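Right, one structure below, let's go through it.
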Amino acid sequence: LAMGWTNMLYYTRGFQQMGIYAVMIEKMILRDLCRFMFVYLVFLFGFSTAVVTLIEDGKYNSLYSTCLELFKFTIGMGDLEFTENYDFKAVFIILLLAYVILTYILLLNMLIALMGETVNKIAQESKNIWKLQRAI
Amino acid sequence: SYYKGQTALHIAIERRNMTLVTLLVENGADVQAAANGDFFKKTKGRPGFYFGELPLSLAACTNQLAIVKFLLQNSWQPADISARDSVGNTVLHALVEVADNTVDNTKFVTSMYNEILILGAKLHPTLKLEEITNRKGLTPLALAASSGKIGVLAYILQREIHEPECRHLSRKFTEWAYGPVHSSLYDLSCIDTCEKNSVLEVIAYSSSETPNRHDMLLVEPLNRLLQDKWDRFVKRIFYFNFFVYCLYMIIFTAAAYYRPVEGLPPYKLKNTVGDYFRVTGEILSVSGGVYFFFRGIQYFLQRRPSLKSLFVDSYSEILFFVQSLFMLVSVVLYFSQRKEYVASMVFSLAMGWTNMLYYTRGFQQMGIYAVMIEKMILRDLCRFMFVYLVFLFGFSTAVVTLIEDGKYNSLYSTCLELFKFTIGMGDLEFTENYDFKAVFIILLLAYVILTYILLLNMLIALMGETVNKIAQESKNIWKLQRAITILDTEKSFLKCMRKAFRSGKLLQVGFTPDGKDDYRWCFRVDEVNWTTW
Amino acid sequence: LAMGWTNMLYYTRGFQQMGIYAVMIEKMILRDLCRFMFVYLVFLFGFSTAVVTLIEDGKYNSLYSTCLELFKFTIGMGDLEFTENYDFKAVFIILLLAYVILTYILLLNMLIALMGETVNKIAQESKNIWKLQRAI
Amino acid sequence: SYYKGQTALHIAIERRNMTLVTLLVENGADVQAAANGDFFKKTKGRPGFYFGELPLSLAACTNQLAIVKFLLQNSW
Ligand code: NA
């Protein structure tokens, strides 16, 4: 049901502006997800493994829970004080701050690189691709 | 009906055979024949070459100069100039129509126009052609303005003739010169108030489909004229209006914020200053609402615009009208013993407070900013909200189907819970009454990723169109808005006074071909020229 | 104390890159705050007055509290369910959603307009201004 | 007060008539006359062509090279 509801973007073709917008979405999904998700996943897994190793025992002592807790920092609702069963608070704080800084730099560079290729050579291609799709 | 009405004279004219044309003319056939074939109609079928329907107009518009000279300089039977076809177009009107805003076409059209004008003036100096109008009451200048012919209007407004006995045909002059500084003049007749339709009135009120509305008000005299009128009185009038509106809105909000809460209005006043003040505030607010209602209805009645031009244009009259309607509905409910008047009044209050962006025009930077906001709202909301709503509804339906029973088992609650993820306060663990936790987590993560990609692409696409072609358009649109404001304020005479006036009386040409002199309401402009001495 | 601590940006001049950065900050503060704060304040006051009028009686029945509650929506921690002492829930929700949409559009347009003027004619001016400051 | 202070020498200088300028010079009239008209003031009214208020400055600023040569190289 969810896939079918989201799969109605195919009918925008035939409406010029909407067709161009859908083509842009398709191109971005096909050409940037693989290139931009590998690095983020590597960072997340590394820091999640480190933090899970540090903790001694409790509710957040598994891997899935800590992975989720570190993922929450990207939708802007991280906690920074989500556990207290451990030692060497300095290590914990340092790790969390380093992860936050690195991921924000990564997203900023993602955005700038994505914008760079658009030197105004993005509409002349999208329009042509949309015309080809309408032709088929 | 297609090729009917054609005559051999038209062929002779359009074959470029001077000798054959002369021989055919010598036969004695009439030279005022008109062709009524549908091929010569305005837009009855994509094929068609409209030329004014007369042979003289064929010569005028078909590169024919020596031919038209021969036709108009032949003692046998010279072709009349003032002839008007079925639509009423004259040779000048046909020339204006044939223009298509191209450099070669524009130079050709202006050259031919000048030649025909000088020839006609020389042959019949008594008659003036620029005052002859077709059925629709459009002069050649007005017709050029209406159709957005930039080149013809530019040439006509500053037409200069440097030949004896033809100076009076020109509009731009040179009163005096000294060193590198010399002062020019411009004729304002038929620019500000022609008593039928001015250039400013026609250009300002023209609907948006006209090609070059924005880029037409850059011609020399018009810009200075608008700036002068503004600085003369529109600044003061506009500031006074701004102050009055702000005072009224402060009164309205203060009166409404203190509404009594007892139940089932109307409420009986008490013998205290507070109640009298509140009653006065309510009366003032209602009076303002009804006044705006009449103003809006009057404007809509007078202009009578189209349906697709009611959002591209009149974007503020609609909002003021809507606010007035909300206030009127609120008072009607208030006097009907109900409790919805609170909702109606608060809607009106919020809309009115946010509807004060209209007064930024008059402040350059703020006006440009407001214009940018308006353009974005009008041109991206519809294109960028449909996709987001589709995604949200799809995933909300999926998640609501998954859950078994509880507080979040409806549709509105889950829609809100998924919307919270976009203002950056989503939960990801907001319920626990279900099965297959993997499905739940997968759905939520997919929704988050898709919506973030969507917003990123929204931003990049929005930025792309701004390749630095966004200020040159915003500035022009703001100038047009200020121009319409100036025209409106001038039209609505302040109180019973009347002092607005174009410029000062003056004598420039000395004498017409007739003995009497003449006056033409000049508007002097001072310029400094250093090179090209 | 706070003003003095933040007033040490004046000593960056003498370090080229930092001097340019400080000059950019100064120019932006002087040339965009007044032009970009008036509209936001107008919107905030209008919707705050509307919402405060709607509510009947309680803790959020004043003006300062509701102004703060609506301001919280811009640092990304708004609530959307912060009170329940009123009638016509549809009106409340509609007002809050309209405010959020309008303010996000406003910030987006703020950013795009700010970027537009930088058509790469921003370094040649900043460098010259920094040189003038060093000269003085 | 507007065109006051003007003298025929200024016209002769600003008409580019070398022969007429020479003939007028030969008359013996003073060549240090100053025009105090408001037309020659700095910014008293948008019209105005400030030139230093002396004929030599008129020659200097009005493309006049041979004329200034003649003025400065005349034994009269
Ligand atoms: Na947050």
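Residue numbering for chain B follows Swiss-Prot, covering 197-603, 627-752 in order.
This deposition comes from electron microscopy, 3.7 Å.
Each residue, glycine too, has its Cβ placed from N, Cα and C.
What Swiss-Prot records for B:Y511, B:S512, B:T550, B:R557 is resiniferatoxin binding site, and it gives experimental evidence as the kind of evidence. Under the DSSP three-state reduction, B:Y511 (mutagenesis position) is assigned to coil, being neither helix nor strand. Contacts of B:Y511 (mutagenesis position) defined by a Cβ separation under 8 A and a same-chain sequence distance of 6+ are given as B:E570, B:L574, in order along the sequence.
Here Swiss-Prot flags B:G643 as Na(+) 1 binding site, drawing on similarity to another entry. Counting every protein chain shown, 14 other Cβ atoms lie within 10 Å of the Cβ of B:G643 (Na(+) 1 binding site). Under the three-state DSSP scheme, B:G643 (Na(+) 1 binding site) falls in the coil class.
Residues or ranges marked as Na(+) 2 binding site by Swiss-Prot on the basis of similarity to another entry: B:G643.
Summarising the annotation, Swiss-Prot assigns Ca(2+) binding site to B:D646 and lists similarity to another entry as the type of evidence. B:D646 (mutagenesis position) is surrounded by 13 other CB atoms, counting those within 10 A of its CB over all protein chains shown.
The DSSP secondary structure for B:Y199 (mutagenesis position) is coil. The Cβ neighbour count for B:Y199 (mutagenesis position), using a 10 Å radius over every protein chain in view, is 10. Here the residue is the original one, while Swiss-Prot reports the published mutagenesis B:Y199 to A with the comment Strongly reduces affinity for ATP; when associated with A-202.
The number of other CB atoms found within 10 A of the CB of B:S502 (mutagenesis position), across every protein chain shown, is 11. Recorded in Swiss-Prot as a mutagenesis result, B:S502 to A carries the remark: Largely reduces PMA enhancement of capsaicin-evoked currents, but no effect on direct activation by PMA. Loss of activation by capsaicin and loss of vanilloid binding; when associated with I-704.
Listed in Swiss-Prot is the mutagenesis experiment B:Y511 to A, annotated as follows: Loss of sensitivity to capsaicin.
According to Swiss-Prot, the experimentally introduced change B:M547 to L is described as follows: Reduces binding to resiniferatoxin. A simple way to gauge crowding: the CB of B:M547 (mutagenesis position) has 18 other CB atoms within 10 angstroms, across all the protein chains here.
For the mutagenesis experiment B:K639 to E, the note given by Swiss-Prot reads: Restored channel activity; when associated with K-636. Under 8 Å, Cβ to Cβ, and six or more positions away along its own chain, B:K639 (mutagenesis position) finds B:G645, B:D646.
Annotation of the mutagenesis experiment B:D646 to N in Swiss-Prot: Strongly reduces the affinity for pore blocker ruthenium red and lowered channel permeability for Mg(2+).
Under a cutoff of 8 A between CB atoms, and with a sequence separation of 6+ in the same chain, B:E648 (mutagenesis position) has no neighbours. In Swiss-Prot, a mutagenesis experiment is listed as B:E648 to Q, annotated with the note Minor modification of pore attributes.
Around B:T704 (mutagenesis position), taking its Cβ as the centre, 18 other Cβ atoms fall within 10 Å, counting all chains. In Swiss-Prot, the entry for mutagenesis B:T704 to A states: No effect on PMA-induced enhancement of capsaicin-evoked currents but reduces direct activation by PMA. The structure shown retains the original residue.
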With neighbours defined as other CB atoms within 10 A, the best-packed of the binding-site residues B:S512, B:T550 is B:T550
Rounded to an integer, what is the Cα-Cα distance in Å between B:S512 (resiniferatoxin binding site) and B:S502 (mutagenesis position)? 16
Rounded to the nearest angstrom, how far is the Cα of B:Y199 (mutagenesis position) from the Cα of B:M547 (mutagenesis position)? 60
Taking the recorded positions B:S502, B:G643, B:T704, which residues show a Cβ-atom distance to ligand 1 below 6 Å? B:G643
Closest by Cα to B:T704 (mutagenesis position), out of the recorded positions B:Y199, B:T550, B:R557, B:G643, is B:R557
What three-state class does DSSP give B:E648 (mutagenesis position)? coil
I'm trying to understand the geometry here, so how far is the Cα atom of B:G643 (Na(+) 1 binding site) from the Cα atom of B:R557 (resiniferatoxin binding site), in Å to the nearest whole number? 35
Pairwise Cα distance for B:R557 (resiniferatoxin binding site)/B:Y199 (mutagenesis position) [Å, integer]: 54
Could you tell me the C-alpha distance between B:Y199 (mutagenesis position) and B:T550 (resiniferatoxin binding site) in angstrom, no decimals? 61
